Amino acid sequence: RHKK
Amino acid sequence: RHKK
Amino acid sequence: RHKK
Amino acid sequence: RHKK
Amino acid sequence: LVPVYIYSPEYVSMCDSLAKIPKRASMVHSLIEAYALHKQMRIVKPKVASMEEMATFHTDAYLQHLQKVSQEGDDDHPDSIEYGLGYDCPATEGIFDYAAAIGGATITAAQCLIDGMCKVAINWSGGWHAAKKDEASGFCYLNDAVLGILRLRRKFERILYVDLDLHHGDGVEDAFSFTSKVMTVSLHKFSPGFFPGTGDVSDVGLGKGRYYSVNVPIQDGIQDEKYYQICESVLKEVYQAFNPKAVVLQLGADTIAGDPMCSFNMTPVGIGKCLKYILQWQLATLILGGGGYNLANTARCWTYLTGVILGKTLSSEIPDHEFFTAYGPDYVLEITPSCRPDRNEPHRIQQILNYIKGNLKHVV
Amino acid sequence: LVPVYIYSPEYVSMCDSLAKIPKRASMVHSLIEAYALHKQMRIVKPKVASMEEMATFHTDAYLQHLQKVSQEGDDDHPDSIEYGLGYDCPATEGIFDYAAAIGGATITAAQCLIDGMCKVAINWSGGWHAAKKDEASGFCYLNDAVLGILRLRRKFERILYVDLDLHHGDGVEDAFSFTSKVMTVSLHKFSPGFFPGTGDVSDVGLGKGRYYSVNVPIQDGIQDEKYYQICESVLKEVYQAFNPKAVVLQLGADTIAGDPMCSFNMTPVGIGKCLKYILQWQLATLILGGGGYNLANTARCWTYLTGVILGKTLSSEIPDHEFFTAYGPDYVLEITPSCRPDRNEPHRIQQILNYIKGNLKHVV
Amino acid sequence: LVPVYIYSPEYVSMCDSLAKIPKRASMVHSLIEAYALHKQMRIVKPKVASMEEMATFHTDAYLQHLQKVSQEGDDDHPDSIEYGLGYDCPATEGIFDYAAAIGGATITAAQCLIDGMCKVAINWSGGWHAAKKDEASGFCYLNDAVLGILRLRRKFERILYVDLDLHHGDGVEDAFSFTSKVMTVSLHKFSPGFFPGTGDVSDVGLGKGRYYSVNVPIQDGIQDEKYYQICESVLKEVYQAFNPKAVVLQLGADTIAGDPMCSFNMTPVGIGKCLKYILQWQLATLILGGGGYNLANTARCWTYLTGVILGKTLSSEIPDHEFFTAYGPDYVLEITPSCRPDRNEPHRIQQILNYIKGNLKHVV
Amino acid sequence: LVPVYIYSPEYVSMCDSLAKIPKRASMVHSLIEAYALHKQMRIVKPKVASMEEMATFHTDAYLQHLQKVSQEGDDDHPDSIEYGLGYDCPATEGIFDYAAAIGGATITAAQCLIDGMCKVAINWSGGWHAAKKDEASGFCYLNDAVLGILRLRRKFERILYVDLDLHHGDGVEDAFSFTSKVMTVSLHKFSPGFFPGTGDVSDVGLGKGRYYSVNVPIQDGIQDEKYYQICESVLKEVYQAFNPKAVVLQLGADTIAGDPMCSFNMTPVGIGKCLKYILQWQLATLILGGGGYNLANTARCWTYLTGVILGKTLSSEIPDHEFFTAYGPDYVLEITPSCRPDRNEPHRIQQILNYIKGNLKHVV
Ligand SMILES: *Nc1ccc2c(C)cc(=O)oc2c1
Ligand SMILES: *Nc1ccc2c(C)cc(=O)oc2c1
Ligand SMILES: *Nc1ccc2c(C)cc(=O)oc2c1
Ligand SMILES: *Nc1ccc2c(C)cc(=O)oc2c1
Ligand SMILES: [K+]
Ligand SMILES: [K+]
Ligand SMILES: [K+]
Ligand SMILES: [K+]
Ligand SMILES: [K+]
Ligand SMILES: [K+]
Ligand SMILES: [K+]
Ligand SMILES: [K+]
Ligand SMILES: [Zn+2]
Ligand SMILES: [Zn+2]
Ligand SMILES: [Zn+2]
Ligand SMILES: [Zn+2]
Ligand SMILES: [Zn+2]
Ligand SMILES: [Zn+2]
């Protein structure tokens, strides 16, 4: 999952 | 027979 | 949502 | 000045 | 003048117990009540059908068996398979009582029509059109539709049975295939592999009943407009040639978009127009339910249709009630067609309507 | 190098209890045994999954709820709706135990593959691909497929999950949408209104898992030849780009002609060719069942496929056994396609195969 | 007739406490007040959301957890990771109270629209579009936008949600992906590796909600003119097809040049034209803030936009105020685009606008 | 000959407290320890820098201020803005102590190199290259890199500072822009709007330091191969012309794919090759960390690089440890590049490499  |  |  |  | 509504807390409770449609009866009544439509109808408690009444169509052997396995829900009886019990029709305990309750309910409805107590009698929990005299079939254990028709025969000369369920009303057509006193008209999906497999436009009845059975085979994806055109065209011809004195109408909601069977693409409004066309005949009309496997949508549809029967226009917002959370996320009464193709080629529909119009010329 | 067959009289007995497919487990095993195929496999009794094992994917909240309503079959719990229980997934009593039994069964199968006890492990009662971590869905209460894949991850670097069920394997694809270590490939019917509504060719996974999810949307009426072409074309590309070390194959028989869902028009032979293509990879393979609503046909299909796994050719005549009467009208093993249209336009299939081939170029 | 401005010293004080944007709420209000714009609006103190109101979207499990770790700021809880707490969403103490305050603030705004108290309600501290029902995400702990939309649903049939934040409004789109009563339109940066990773033009919603989700993927360097063209083109089509009765507009200023995320190259003026186009619809409009990591610029932008809402033209010189020292060393309101490339190829934008126009033809 | 690893439970604990990178220090050390690499290095507890040591670069005014606001975390002091404190560098309480701890740690590392205790000293928690003598900047409160270089100057004539962080190492370049005894080489993203905004290929130092500053401006999307080519080409020329006696290497992992800044598209392997090229010089080398906003990836990268320093090849599987779940769902050490464009046009890179080669001809 991508981090913001 | 057929299944419904 | 759809029913199966 | 910039924001990192 | 006022419509009869067959209802009873005990009745609904029994119907909620049917294997393939748990709680559906309650949801239907609940939404109807939530719209306060029951206040505009004459509520009549249904009577349970007697062994004699059921035996007017069903054989004693089958009835005896049903009642036997119904005792404790024997789903391992060696003779059940010959009697149609099994996957589609499991021998759930008490099933005989439920079947007798539904049969009685439709019989009560017909009796009300006969007694002139009303012009329209409703039994949303009825419509099990697939049952044969000696065999359970397609979720149907007893053919209440047939029992109702037989009852109406005591007073009316010609009965018109119209089946708008997604499936062919084979049980009913069967029961009266040799009769010219009862005409069966069925609109349904007809495609190799699709239950029950019968009901081609060429099936018109046997012997003295030849031409007194009408079948309209339809393909997937049909919508309101084209469907009503077909229905009106066929009903106009049938009415003119058969001149019925009473009508039994089955309205299985498994044709409505959103149904897990995902075949037809109808909305309650389309079915409503068909209903209106039949009601404008001003004949004794026995309204039945049937299929409908999207519970909330089935309740939405029959509630809307009840409104049509009552000449009322219902609020778009689903009123709060016991099953409110079931109508999420939109919580509205209207149903939207799915974005898929209508596989019905116009020339074929034309072809079918004509073959039927031809068959009906022989009805005098 | 002899196939492991997950079986247990108690296990089959529990699977026979699932709402939507009563007795199916017994019929499947029964027909397999009637062909004496179990004698050519290593029978392994399945272990029940522990709360910890199930918790490797499913949340405690959901698991606790399932176990709670499973106690006495509370189908009126106010929180069930949020957990997916309802029409498709009723809270039948003991359901938690059955779900745990199926999950354990698939886990046992994976463990056998890991221990080098075999190259092919079979659990025909598994394949409940629609369950989410915190929600029951599509007749699935626990996602055994996911549990099995997780177990295989202990020894294999890359797992290829292939779902040939009629429905999109959304639960499994979901579980691993962010993973690049597990690739999911699903062939299924994709049409507005058809469950679950996901699985378009454009769905390729998320984040680091982008392009590690493959979906092949197909229309009604597809038959053996065209289907295998699609499957082979996609699997050839996937194998080459992903180079799996183990494979989990779901083979829901609801794609077979005769199924009441009447969508695809396949025969066990077509699915068999797909199976053969995957088996020729010589990888550890976990075979699972799934959908299949024509019980006799489902048994016919998996029995035939078991024979394919064993490299045997079965007798066309259905041997006498407990359910022989269910194999009418011809009492043979072969299944014949229904006489209806293949709605799949060649240019669209081509279009889809290319988008996929393009997506796969990004897998390295 | 006059715009409602959700404000409260205690509210701003709580917002100033959010980890990723310290003091931003004060700077925004301070600059707005320094321009005396609050005197031209109806100031309404926000109410804190109740556990019941928040529970209309968020699960109790998640809410309970948030409230628990919020007690003393437990950032070591073993279950936090499953609930999305962590790097992007640290469990700072009191966070539950802030989230409830923001949620309540947007709910209060919607209620004002419902009560006809105004046509435009503002909550610059809201717009946390990434939160899921059971998971914190992208600096968002509670999805106030969703809560607001749900509240507006009490009075309006169709709600149009427009997200102009730099990031895809995935939380909101998610909440309503199966709904056709709420349409979500999001313009955002879409590029592998860029949070959240979703929102491709092919994402259009699921089930009954298919085609009721619109996504416009955009590349780095876009400026005012091209951006407005895209926004207007899409909003024109959406309005015509969906005919909204109310609008919730998220205006994250992280698209403005000077933002440390350095992706888009917009100025408050460009966003203003989009705002004007939505306001000319004359519908109940709920204005929300969102991202914006160049604090002074975010205050500059929302202050300017507040002026647009009020139809006033603000003085170019930044008036002296509490955070006057933060706008050094120039002290003007206007923002200048950075001297970098617009990576958006015209043919791709065209391609996207058309795919969308096609998707919208299905909305009826 | 064995590498020195600057570590201390108290030190790591303090670093974990930095606003922009909570817990990162622990994750880094934890993963290094989980791979048992610390057992192959000489662990040295760092000493805290004295006010005097810090004052060798930072002004007393700034130091006094830092220490003052650090007391109780006064983030409202009127003079903080002039000293760079604010959004990027909040005045979190105890910050002075953390800064002093980091500065001391890098100084301790340099002292170890001076004492011949090793050839390579590591301080993964250092690398705060943006701090100015009298101003905090870019998450940097004290420039430990500069302090380390100054310390090394006590024994080495020429120090080569190489900054591979995503951002321009402006603070360090600044400190020595007038010196010819310290050469600074920085590879970083250079694009209008991107912090800090300096570091164009034309920036080469001032006065006597002219040509002793090297800057390599790079665009988004660069990957391992092209990046190493650039780095090697530049380092080859620099080494030859400057002939350093010691090297300080900053390895900010914010260049690694997966970083929320989503600019460069590097993997730890590419940075590893650069590291290897510098290590083959056999000079005293002080290794520092820096940026890295994808915590798990930063730990992955520096752990891998530590292995490169130790000449070991690490297991692909992330060993179980305190932060194991943070490496899901693949749980591997390798990092995959994102599927996005390399915006670096070959002719421009060529152009830049030459301009630099030309500048270096003046270094004698
Ligand atoms: N997603 C995201 C990106 C960048 C961040 C920085 C620079 C600091 C922080 O505290 O959190 C961030 C989160
Ligand atoms: N005829 C028929 C078709 C489908 C069925 C499902 C999915 C479940 C069930 O219990 O019975 C069915 C019967
Ligand atoms: N999704 C689905 C479709 C059809 C069904 C039938 C005919 C019966 C049932 O019990 O559940 C069903 C579920
Ligand atoms: N320079 C910079 C960029 C981004 C940031 C985020 C997303 C959060 C934060 O706290 O500080 C940041 C600083
Ligand atoms: K029909
Ligand atoms: K007849
Ligand atoms: K499938
Ligand atoms: K995947
Ligand atoms: K957006
Ligand atoms: K929607
Ligand atoms: K750098
Ligand atoms: K220099
Ligand atoms: Zn039906
Ligand atoms: Zn459409
Ligand atoms: Zn299926
Ligand atoms: Zn944003
Ligand atoms: Zn950096
Ligand atoms: Zn790629």
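We're sticking with Swiss-Prot numbering for chain E, so the shown stretch reads 14-377, in order.
Determination method: X-ray crystallography, 2.5 Å.
Quick reminder: no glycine exception, Cβ is built from N, Cα and C everywhere.
One mutagenesis experiment named in Swiss-Prot is E:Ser39 to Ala, and its note says Enhances the deacetylase activity. Non-local neighbourhood of E:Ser39 (mutagenesis position): E:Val25, E:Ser26, E:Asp29, E:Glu335, E:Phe336, each in the same chain, at least six residues away, with C-beta under 8 Å from its C-beta.
For the published mutagenesis E:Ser39 to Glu, Swiss-Prot gives the following note: Decreases the deacetylase activity.
According to Swiss-Prot, the mutagenesis experiment E:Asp101 to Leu carries the following note: Complete loss of catalytical activity. A simple way to gauge crowding: the CB of E:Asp101 (mutagenesis position) has 21 other CB atoms within 10 angstroms, across all the protein chains here.
E:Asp101 to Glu appears in Swiss-Prot as a published mutagenesis result, with the remark: Partial loss of catalytical activity.
Among the mutagenesis entries in Swiss-Prot is E:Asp101 to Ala, noted as: Complete loss of catalytical activity. Complete loss of catalytical activity; when associated with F-306.
In three-state terms derived from DSSP, E:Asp101 (mutagenesis position) belongs to neither a helical nor a strand segment and is classed as coil. Among the mutagenesis results in Swiss-Prot, E:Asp101 to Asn has the note: Almost complete loss of catalytical activity. The residue drawn here is the original one.
Marked as substrate binding site by Swiss-Prot on the basis of experimental evidence: E:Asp101, E:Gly151, E:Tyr306. Long-range Cβ contacts of E:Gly151 (substrate binding site) within its own chain (separation 6+, distance under 8 Å): E:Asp101, E:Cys102, E:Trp141, E:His142, E:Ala143, E:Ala144, E:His180, E:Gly184, E:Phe208, E:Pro209.
If you look up Swiss-Prot, you'll see E:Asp178, E:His180, E:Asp267 marked as divalent metal cation binding site, on the strength of experimental evidence. Reduced to three states, the DSSP call for E:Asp267 (divalent metal cation binding site) is coil. Taking all protein chains in view, 24 other C-beta atoms sit within 10 angstroms of the C-beta of E:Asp267 (divalent metal cation binding site).
Counting every protein chain shown, the number of other Cβ atoms lying within 10 Å of the Cβ of E:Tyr306 (mutagenesis position) is 24. Secondary structure at E:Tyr306 (mutagenesis position), taken from DSSP and collapsed to helix, strand or coil, is coil. Swiss-Prot lists E:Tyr306 to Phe among its mutagenesis entries, and the accompanying note reads: Loss of catalytic activity. Complete loss of catalytic activity; when associated with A-101.
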Query: So what sits near E:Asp178 (divalent metal cation binding site) in its own chain, CB-to-CB under 8 Å and at least six residues off in sequence?
result: E:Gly140, E:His142, E:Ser199, E:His201, E:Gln263, E:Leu264, E:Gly265, E:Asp267, E:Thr268, E:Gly303, E:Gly304
Field: Of all listed recorded positions, namely E:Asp101, E:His180, E:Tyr306, those lying near chain C with CB under 8 A
entry: E:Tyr306
- request: List, in sequence order, the residues of the same chain other than E:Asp178, E:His180, E:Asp267 whose Cβ lies within 8 Å of the centroid of the Cβ atoms of the recorded divalent metal cation site.
  value: E:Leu179, E:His201, E:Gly265, E:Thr268, E:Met274, E:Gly303, E:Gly304
- request: Report, in sequence order, every one of the recorded positions (E:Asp101, E:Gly151, E:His180, E:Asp267, E:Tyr306) having a CB within less than 8 angstroms of a CB belonging to chain B; if no such residue exists, report 'none'.
  value: E:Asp101, E:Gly151, E:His180
Task: Using a 10 Å cut-off, grab the number of neighbouring Cβ atoms around the Cβ of E:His180 (divalent metal cation binding site), all chains included.
output: 29
- request: Compute all pairwise C-alpha distances among E:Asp101, E:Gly151, E:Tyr306, the residues listed as binding substrate, and give the largest one in whole angstrom.
  value: 14
